[PDB]
Structure formats: structure tokens, C-alpha cells
Amino acid sequence: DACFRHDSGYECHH
Amino acid sequence: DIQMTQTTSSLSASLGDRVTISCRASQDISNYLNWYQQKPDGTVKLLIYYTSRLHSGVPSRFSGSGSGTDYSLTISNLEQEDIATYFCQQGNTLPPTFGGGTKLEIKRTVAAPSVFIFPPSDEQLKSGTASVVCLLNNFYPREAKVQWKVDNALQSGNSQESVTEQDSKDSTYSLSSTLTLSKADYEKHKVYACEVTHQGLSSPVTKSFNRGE
Amino acid sequence: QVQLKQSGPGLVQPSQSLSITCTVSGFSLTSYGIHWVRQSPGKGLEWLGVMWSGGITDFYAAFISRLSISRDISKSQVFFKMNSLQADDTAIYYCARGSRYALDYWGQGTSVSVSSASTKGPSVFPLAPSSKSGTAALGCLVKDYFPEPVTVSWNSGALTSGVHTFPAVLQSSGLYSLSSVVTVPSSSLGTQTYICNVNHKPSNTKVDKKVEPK
Ligand SMILES: [Zn+2]
């Protein structure tokens, strides 16, 4: 599963 | 880009109904989906995030479901202040994309427009310009087709429509189409007709006038 | 209390830059991202870019050359500048706060219009009721004014039933126009005076027009 944190922009995966 | 698709733009509901708004993404977004509410006054509020989690302040009749591509916002026991546009948004891959939006609207019984055509004022004519107005009054549903005919000649992209917000007392819409010419140009045609097509009419209704009467 | 307050003007001349300051309170810019979103009429929500919590920015591809996003931590302010606006940029521009998952708190919006038009009062024309109309319709055509808005009443607020003031429309000229209409019974046209009251505050133009039947 991929996601982008809406605060830092950090991504767990692309 | 992930394409977000709310396949219905307009959604017809009645106060106390369970409404479901639907959203499809172009790929699996693995439950990373937010629902927003935009009011007529333009204020935006987050309703729910990560498919089904309610934001602080958000009433409990708002729920979410879905996995993979397809997701839903469901409003149990629908209230007047819930009448707004609703947008889904994927949080899977950048950039953030939203759906086209689903605007809520009040269901009522079919009402045919009453149609009126207005030649240009003598005071505008002497001003040098010539506006011709066609009014569709207090109709439902909102879907309506307005054709302009100048001496039988079907008009295209010559006119400008304006539509009122659903009236809050009879739940109807009214529509204005407006045709603009120079005085001289207006001065060299006879029959200015307005053809209205609506679900409420057996056959299209034509209101017209001849330059002088 | 979490709040986002947008300042900056609605009106931008063509080929000029749109500047919006997004001032915040009751949260740290170090700890949250500020996203910049716009909503064209009828089209959906459009993401333009973001000042991430860390201080690095990101943009939508189609706006890379047009956008600047800076921030001032000590002032609690994030700044938005888009260059060379045309009419296709007409929209509400939103600054919005990003948390872990979503845009959880939103600015009030900024209604943005693109015009080189100067302030103009409207010409008001009568839409006289048909010689054979049962209900009759009449109205006032409110033409060639800038900027929005105009207000229309009938007989100074005394007539409100059946009154529909249409959303303004932007003509080829850069000037706005609308109609205010009202339905009345056909049998009263010889019997009652019907006057649109038209008010355009920016041009300080008040004008009354009696709509005389044909
Ligand atoms: Zn990435």
C-alpha cells in the first residue's frame, strides 16, 4: 500500500 | 495521476433520505480517501479521512465505506444543511487529485416552465444595442434546453444562459437566456422565437414576437 | 481554536500576478503542511501546490513555472504567488491545512476574477410584460457594470414573492449583466406600479425604473 502524509509530504511507499 | 470519478454530478434527494455519493479511482488507492463538503457560501470542511474515519465536529449520519477503486460517502437521515457539493480525494500517490464533485439537490414533482419572451426596450434601442430575453420560470427538474430562432435560423453560442439556485420555498429553478445584437442588426430580422424543451411539456413550447407589436 | 485566514485582493488584471497571504493561528507551521487548492465554476477541486511542514515545497506539473510558495514561521504566514493570470484562472483560491491523512482545516477561500475593466455603473432597462399574457412576467435588464455585485429589490422590498434576481454573467466586453424578474397576476398591470430598485455600491449607483406595461 502507498500513501503520502498531507503534513510533511513523507511517503511510506511511492 | 490517479483519476477520481464521481459519475453523477447532480444528486436528487428528499429530507430524511439515506443518500450514497459514489467515487471510483483509476487504480487501487488502498483506503487512502478523504471526503470534503463545499457549501453554497464556499466554505469547505473535511467530513471523513482514510475511507471511514469521522473528523472532529462531523455528525454521525456521515459514514464512509469502500476498498480498491470504489468508495462511498453515505448520509443517513439527510438534513437541509447537508445540501452542498461533495468531493472525494485520494491520498495514495502525488499529486493530490479530487473527483468532479456531486451536488445535492431537492427532489420534487415535475413542474413545466412557464415561458416568456421580452423584446428589447425602446430606451435600449435608442442607446444603440438590442438584448432579447427568454425566461423559463419555476420548473423542475433543472435539465432544460433553450433554442433561439431568428427568422427560423437555429442560433448557436450567440446567447448566454443564467440559472437561479434551487428556490428554498417551492424547490424550483428559473432560467434566463439573452441574445445581443447592434440596433442596426436587430433592425433587419422579423421573428425572434424562443423554443423551450423540458420533461414537463408534451412537446416543445415556442414563445416569439415580430419586430413591432 | 484552529483557523486559516486568507488576505489579498480578488481582482487581478490580465498578465498580472495573484498574491494571497494565508495567516494561521492555534497550530504550528513547523508541524503542519499548507496546501493551495482552487475550484473553477462547474469544474472540480484542483490541487496547485504545498508548503510541507519541513519547509520544502511541491507543485502540480501544469503550474510549475507560474507558482511561488514561501512561508514566514514567526508570523504564522504562508504566501502564494501565481504569475500571468488569464480568464481560465477565474476561481475560488483556497489555502488549506494538511495533517497526517487529509486537508482537515480550510481558509474561507478567495474569489478571484481576471479583468482589465474599470468601475462602471449599470444601465437598467425595462422588460415590459407581454401585450397578451393567468400570470404575467416583467423585470429589469441590468447591463454593462463592473465589478460584482448588484442588488435588485421591487417596490423598495415591498414585493418579494416570485422575484428571481439571476446570477450575473460576464460578457465578451469584460462587463457583467443580469436580469431581475417577477411574476404578478395579469389583471393588476393596469392597477399597480412595479419598480425595480437597482444598487451597485462600487459605482455608488442607485437607480429606480418603473416597468410600464406594453
Ligand atoms: Zn514518491
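Since chain A takes its numbers from Swiss-Prot, the residues it shows come out as 672-685.
Per deposition record, X-ray crystallography, 2.5 Å.
From the backbone N, Cα and C atoms, a Cβ is placed for every residue, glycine too.
Listed in Swiss-Prot as a mutagenesis experiment, A:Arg676 to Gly is described as follows: 60-70% zinc-induced amyloid-beta protein 28 aggregation. Counting only same-chain residues six or more apart in sequence, the Cβ atoms lying under 8 angstroms from the Cβ of A:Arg676 (mutagenesis position) belong to A:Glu682. DSSP classifies A:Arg676 (mutagenesis position) as coil under the three-state reduction.
Taken from Swiss-Prot, the feature Cu(2+) 2 binding site covers A:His677, A:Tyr681, A:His684, A:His685. Sequence-distant neighbours of A:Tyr681 (mutagenesis position) (same chain, 6+ apart, CB under 8 A from its CB) are A:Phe675.
The secondary structure of A:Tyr681 (mutagenesis position), as reduced to three states from DSSP, is coil rather than helix or strand. Look at Swiss-Prot and you will find A:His677, A:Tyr681, A:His684, A:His685 tagged as Zn(2+) 2 binding site.
In Swiss-Prot, a mutagenesis experiment is listed as A:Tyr681 to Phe, annotated with the note 60-70% zinc-induced amyloid-beta protein 28 aggregation.
Listed in sequence order, A:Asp672, A:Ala673, A:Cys674 are the same-chain residues six or more apart from A:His684 (mutagenesis position) with CB atoms under 8 A from its CB. While the structure shown retains the original residue, Swiss-Prot records the mutagenesis experiment A:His684 to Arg with this note: Only 23% zinc-induced amyloid-beta protein 28 aggregation.
Counting other Cβ atoms within 10 Å of each Cβ, the binding-site residues A:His677, A:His685 show the lowest value at A:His685.
For chain C, the nearby recorded positions by a Cβ gap under 8 A, listed in sequence order, are A:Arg676, drawn from A:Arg676, A:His684, A:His685.
Checking the recorded positions A:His677, A:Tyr681, A:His684, A:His685 against chain B with a Cβ-Cβ cut-off under 8 Å leaves A:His677, A:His685, in sequence order.
Taking a Cβ distance under 6 Å to any atom of ligand 1 as the criterion, the recorded positions A:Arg676, A:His677, A:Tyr681, A:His684 reduce to none.
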